Amino acid sequence: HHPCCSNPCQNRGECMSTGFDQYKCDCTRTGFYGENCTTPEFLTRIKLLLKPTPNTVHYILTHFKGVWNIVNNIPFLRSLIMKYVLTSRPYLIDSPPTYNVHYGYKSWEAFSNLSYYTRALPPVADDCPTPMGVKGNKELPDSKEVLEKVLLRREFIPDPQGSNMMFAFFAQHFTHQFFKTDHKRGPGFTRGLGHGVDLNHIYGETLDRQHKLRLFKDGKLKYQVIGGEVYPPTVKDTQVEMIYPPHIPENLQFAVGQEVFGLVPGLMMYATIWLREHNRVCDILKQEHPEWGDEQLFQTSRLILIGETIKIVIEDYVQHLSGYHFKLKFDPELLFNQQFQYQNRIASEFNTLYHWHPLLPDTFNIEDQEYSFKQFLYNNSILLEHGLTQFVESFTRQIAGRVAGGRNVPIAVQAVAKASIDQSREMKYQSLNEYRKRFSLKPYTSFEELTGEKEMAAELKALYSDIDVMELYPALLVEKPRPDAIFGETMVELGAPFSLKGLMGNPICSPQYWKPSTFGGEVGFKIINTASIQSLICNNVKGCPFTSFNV
Amino acid sequence: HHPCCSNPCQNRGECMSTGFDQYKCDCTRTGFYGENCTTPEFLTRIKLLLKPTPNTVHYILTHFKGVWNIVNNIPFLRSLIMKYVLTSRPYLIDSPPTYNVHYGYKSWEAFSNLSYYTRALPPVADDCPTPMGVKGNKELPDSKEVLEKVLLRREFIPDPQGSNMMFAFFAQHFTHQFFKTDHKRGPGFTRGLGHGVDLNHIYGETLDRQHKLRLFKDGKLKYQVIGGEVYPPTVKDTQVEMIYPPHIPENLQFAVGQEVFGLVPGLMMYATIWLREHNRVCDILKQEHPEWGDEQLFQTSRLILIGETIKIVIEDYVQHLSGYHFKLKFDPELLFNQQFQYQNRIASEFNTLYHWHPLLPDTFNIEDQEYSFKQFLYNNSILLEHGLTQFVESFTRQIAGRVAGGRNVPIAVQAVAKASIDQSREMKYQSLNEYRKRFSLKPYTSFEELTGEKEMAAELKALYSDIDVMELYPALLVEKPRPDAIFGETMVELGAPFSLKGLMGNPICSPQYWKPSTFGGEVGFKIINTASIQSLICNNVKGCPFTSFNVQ
Ligand code: COH
Ligand code: COH
Ligand SMILES: *[C@@H]1O[C@H](CO)[C@@H](O[C@@H]2O[C@H](CO)[C@@H](O[C@@H]3O[C@H](CO)[C@@H](O)[C@H](O)[C@@H]3O)[C@H](O)[C@H]2NC(C)=O)[C@H](O)[C@H]1NC(C)=O
Ligand SMILES: *[C@@H]1O[C@H](CO)[C@@H](O[C@@H]2O[C@H](CO)[C@@H](O)[C@H](O)[C@H]2NC(C)=O)[C@H](O)[C@H]1NC(C)=O
Ligand SMILES: CCCCCCCCO[C@@H]1O[C@H](CO)[C@@H](O)[C@H](O)[C@H]1O
Ligand SMILES: CCCCCCCCO[C@@H]1O[C@H](CO)[C@@H](O)[C@H](O)[C@H]1O
Ligand SMILES: C[C@H](C(=O)O)c1ccc(-c2ccccc2)c(F)c1
Ligand SMILES: C[C@H](C(=O)O)c1ccc(-c2ccccc2)c(F)c1
Ligand SMILES: *[C@@H]1O[C@H](CO)[C@@H](O)[C@H](O)[C@H]1NC(C)=O
Ligand SMILES: *[C@@H]1O[C@H](CO)[C@@H](O)[C@H](O)[C@H]1NC(C)=O
Ligand SMILES: *[C@@H]1O[C@H](CO)[C@@H](O)[C@H](O)[C@H]1NC(C)=O
Ligand SMILES: *[C@@H]1O[C@H](CO)[C@@H](O)[C@H](O)[C@H]1NC(C)=O
């Protein structure tokens, strides 16, 4: 079998077979040398001697609120800290991208083919004796057993950080512009060739789709007015293909950038809000530039909204889920004097860790109703009955479930959770501890160390037998959470590099793009830099309901 | 009309309409300010004074050989000098890219659509009064007149820098992997979606085409053996689409990565050489890695050949045409501590300046024969009859034509040269002086300053009237060349940023790629770092003939 099955190379060392039963570790620029890249250089010794654990770092950022309140009001200090954040995090990401599900070695096919999800770790070889390499049994435990014993939800466990349905649906809406698995090819393939924040879930992936959605007047998108309320156009009107069950009436088949947003009313809420925002920005640009044609108005509006999105994702979305008292800032200028690649490739592992199924509630409470999953799915008539204002008000005050901590995946979506396990195995993912070492984290020595308790830990120990073969995805959901937090250590320390790299790697953050002229002047520029989740709702939802990602 | 037609914004400032008859300049990080970004900041004002002209720098680089001889042998100095080159040159290129033929403002369409050539300067607005904006006559001079009066060859003018046919055919073969104009859409579009050195002219643009060219054994490419010599396979054998006249014999319809390389036996020479080189590297890798499969042997060989290409293009190709006494070096590490974007988008202007038609001779001299254009086109039997060895010996000895200086475009390719002017107007290029300012060059204040002579300058004066509306492409071919050189200032100062950007902007030059493991260990890595145009011919051509980009 393949000589590199045991994953012998440490500290980001590259493994290569040198014969049928021998290997060689490439230790170039790792700071280590030796057969297995384990002997540290002198400077490396000092660095590891001063490098604080992510847990101690998280402690500092989540305590001393008064001190942080002082720091946040010092523009120099605020910029200084945020600069370090935006540099150290994406450093853990290979850019240009390297491996994918078919290539455990670097190749031109892996690099050039945008249909692939890239891979932060190469897949386990096909001829390996055990599914994880050489450790563990001949087969992984039944995904159904892992599912039912430590993942499925008994009592609903609310998020202690206070995340609401606005957060949960925003996450689902935002991430599904770059998480679009090409299931015709397999789980390791994507339909989102933009590999980032291009807002294709609003404008469409292809140019044909975009043009069917556009009004070609004033740079706006097509829309319908129902009861004085602007909503997305229909499939019949645009001939834009959408995924709907055959029993869905023609009038309720809204056409949006993403082909699946019709299936969940929460997604359609944001789709309507963002469509309204695009046309709102067109109005603003038109009286700034009465000479501009339809095409430039549309294109400039898209760039502003892309900037709006990144602005909101960092200073509201990421600000909330991090729990830091420090005030995050979206400022591309911080990276102008640093080494940084303004490009991005979506990693399969980024996708897998973002399957936040425990976030979902048991019922969706709107106004005075409690819709089940069966009642909620495909049901856009719910959106029309209550309206966006009621949706925002209701979802702002409905709490979400805890992601980590185990046993909080709703039974309604158990098939999806089982698929995340099965497809991780299908794509030959490496073990949890391999991904922890990949991201500068200390491996777990026991299951009790992973869960932070005894009951679930014993369940897993009887399933996997070895902590070194524990799978990544079910680990993220049963991981011991940070104190009163929604996530555990692995989730944050893996997701943060992936996220920030995708956000800052956008070309509009490059210095040749980050100009007022890119966004039609200072006015359009200020739209991006003053954007927020509250303003997004206040501008586009009747009555300006209060909203946030907490309470 | 559009209030930015006159191009009022200077020093990389960005123009924007604010009304029907008002504009605004964005002077962000230009080093300048004021309405037109013309008032220099104090630091900028100092930099301008202390900055030596490109001609001054060219003099130093092409003189004091005794000093460069010392510099080239002091690894710290050589690297330091090379480190400056690799940092100063690509800095003039927008990366991530910006404009294209359809967008004179930044948009997500222009950034994301890889079917476009990108643009260093935005196109002239459609509603502008004159073709170049506001200056000049209502119409540009007749393209045919410009062609015949100052471009077409009267008598053959040899390149004083000594470039041979090996150089000219390498230029055409190499650059036609990223210059693949999609004429089904327009001249502003490309079929090379890789936008750089990916060797699709060897392996094919699509996976479907690649798999028809592959042997699927030992990682090798399919081939045929004719008279003991290894040649590319046929169209019939691989079902690979190639551009051939119907009357071409089946066995002579060679199938390679690029559809148009059957057009001329000079291109098929290099295609055959690179085909053999790939299968040679396969043999070496199969020896080092008996455990490896066909797919890994193929992919790793490709990365190595990409490395070889960038290595040769820098240290032999660019080294030759530069004329520098300084010894250029291909070392990705020089940028590891620098700010550099490992990405590239092929500019339409890079394409236009690379139309080095004057390089072509009146006849193609192989052995004792002198084939004409009509006899040479689509005639691979010449390649077979003489063999690669005689091809290399003959082409190493035959001189090439001077590109700059005017009147050296062969009549046989006059239609191509004319098309370069017509298409540049369709794509609405800005003037020569606009592209000179864009790349930190002083604008030509007269046609005589441009040509360095009087006869062509006078003709150009009667045709264009204004020097500020002189076109880019014909100016590159009539420009006063550097002393005994092949190019003029504008060709180098525009070409060097573009070239070096695409070369170092390759992913294999990135820290995560630049490792022995990437190329199958130390052995594959050594193939790259010792590659040369001589080694390429020596390993893959029978008899190992001496070869060079210079006749000497
Ligand atoms: C982050 C928040 C979030 C939420 C609120 C959410 C809410 C819901 C929801 C009803 C509200 C339903 C019916 C589903 C059901 C599904 N989810 Co999510 N999901 C979420 C995160 C994700 C992500 C991220 C993906 C990856 C998409 C992809 O293409 O793989 C995903 C994938 C899926 C899939 C595709 C299967 C797969 O590729 O594994 C289904 C089906 N699910 N989910
Ligand atoms: C760099 C050296 C070089 C040489 C030696 C050379 C020699 C020759 C040659 C020799 C027998 C022939 C028959 C042609 C003929 C052509 N040239 Co060139 N060309 C060269 C560089 C280019 C470039 C660069 C383009 C632009 C490609 C495009 O997409 O427009 C080009 C375009 C073309 C095209 C594309 C269609 C068109 O624009 O009309 C043809 C056909 N040609 N050329
Ligand atoms: C990159 O840009 C090019 C040029 O804009 C895009 O090609 C263009 O594609 C559109 C639609 O895909 C073509 O428009 C027309 O649509 C109508 C539909 O009613 C149809 O009847 C026409 O025959 C035509 O298809 C347009 O002609 C075409 N232009 C060119 C020059 O090919 C290309 O799609 C863009 N790339 C991506 C990935 O979107
Ligand atoms: C990226 O890779 C995919 C999968 O290897 C390629 O899709 C294959 O294309 C070939 C030839 O067109 C087909 O025979 C296969 O059936 C396809 N496989 C799948 C899973 O779809 C795709 O062509 C590659 N992308 C590019 C641009 O070449
Ligand atoms: C004597 C050593 C000179 C350095 C060798 C590389 C030549 C650098 O050339 C410089 O490049 C800059 C950007 O392209 C231009 O702005 C300068 O005008 C030019 O002098
Ligand atoms: C071989 C192709 C030559 C075509 C020339 C036709 C256009 C006439 O061009 C004239 O040719 C003369 C001699 O070259 C020059 O002295 C004139 O400056 C030029 O205008
Ligand atoms: C700001 C903070 C940080 O550590 O820098 C932080 C914390 C968490 C995330 C994060 C975002 C999405 C999924 C998982 C983690 C993130 F993207 C950034
Ligand atoms: C290395 C040297 C430089 O001045 O940096 C240099 C680099 C590139 C070119 C060059 C110019 C036009 C086409 C292809 C290459 C050139 F003519 C000179
Ligand atoms: C390297 O790793 C292999 C297997 O993981 C082990 O057998 C060997 O002893 C290690 N060598 C060193 C020097 O750590
Ligand atoms: C959809 O929601 C409406 C409430 O607006 C409800 O009356 C109806 O029964 C739902 N449909 C399904 C199939 O659950
Ligand atoms: C800017 O340029 C325009 C035309 O190019 C000119 O009329 C105007 O006087 C210039 N303004 C300044 C301050 O130089
Ligand atoms: C092709 O080249 C051969 C020499 O190998 C020559 O005899 C023949 O006439 C050429 N064909 C044409 C059509 O010119």
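Residue positions begin at 1 at the first shown residue.
Cβ atoms are placed via backbone N, Cα and C, with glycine included.
Feature annotation from Swiss-Prot assigns active site, proton acceptor to A:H176; the stated evidence is experimental evidence. Residues or ranges marked as active site, for cyclooxygenase activity in Swiss-Prot: A:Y354. Summarising the annotation, Swiss-Prot assigns substrate binding site to A:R89, A:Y324. As annotated by Swiss-Prot, heme b binding site applies to A:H357, with the evidence given as experimental evidence. Recorded in Swiss-Prot as a mutagenesis result, A:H357 to Y (Swiss-Prot position 374) carries the remark: Impairs peroxidase and cyclooxygenase activities toward 2-arachidonoyl glycerol. What Swiss-Prot says about the mutagenesis result for A:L500 to A, F, P or T (Swiss-Prot position 517) is this: Slightly reduced activity. A:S548 to A (Swiss-Prot position 565) appears in Swiss-Prot as a mutagenesis experiment; the accompanying note says: Decreases acetylation by SPHK1.
Here the candidates are the recorded positions A:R89, A:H176, A:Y324, A:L500, A:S548, and by Cα distance the one nearest the residue listed as 'active site, for cyclooxygenase activity' turns out to be A:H176. Within 10 Å of the Cβ of A:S548 (mutagenesis position) there are 16 other Cβ atoms, across all protein chains.
Listed recorded positions: A:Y354, A:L500, A:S548. Those with a CB atom under 6 Å from ligand 1: A:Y354. Nearest Cα neighbour of A:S548 (mutagenesis position) among the listed recorded positions (A:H176, A:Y324, A:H357, A:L500): A:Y324. DSSP classifies A:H357 (mutagenesis position) as helix under the three-state reduction. Cα distances from A:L500 (mutagenesis position) to the recorded positions A:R89, A:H176, A:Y324 are smallest for A:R89.
Using Cα positions, the member of the recorded positions A:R89, A:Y324, A:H357 nearest to the residue listed as 'active site, proton acceptor' is identified as A:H357. Neighbour list (A:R89 (substrate binding site), Cβ cut-off 8 Å, at least 6 residues apart, same chain): A:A496, A:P497, A:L500, A:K501. Around the Cβ of A:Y354 (active site, for cyclooxygenase activity), a 10 Å sphere holds 18 further Cβ atoms from the protein chains shown. Reported as a whole number, the C-alpha separation between A:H357 (mutagenesis position) and A:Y324 (substrate binding site) equals 24 Å.
Sequence-distant neighbours of A:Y324 (substrate binding site) (same chain, six or more apart, CB under 8 Å from its CB) are A:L61, A:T62, A:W68, listed in sequence order.
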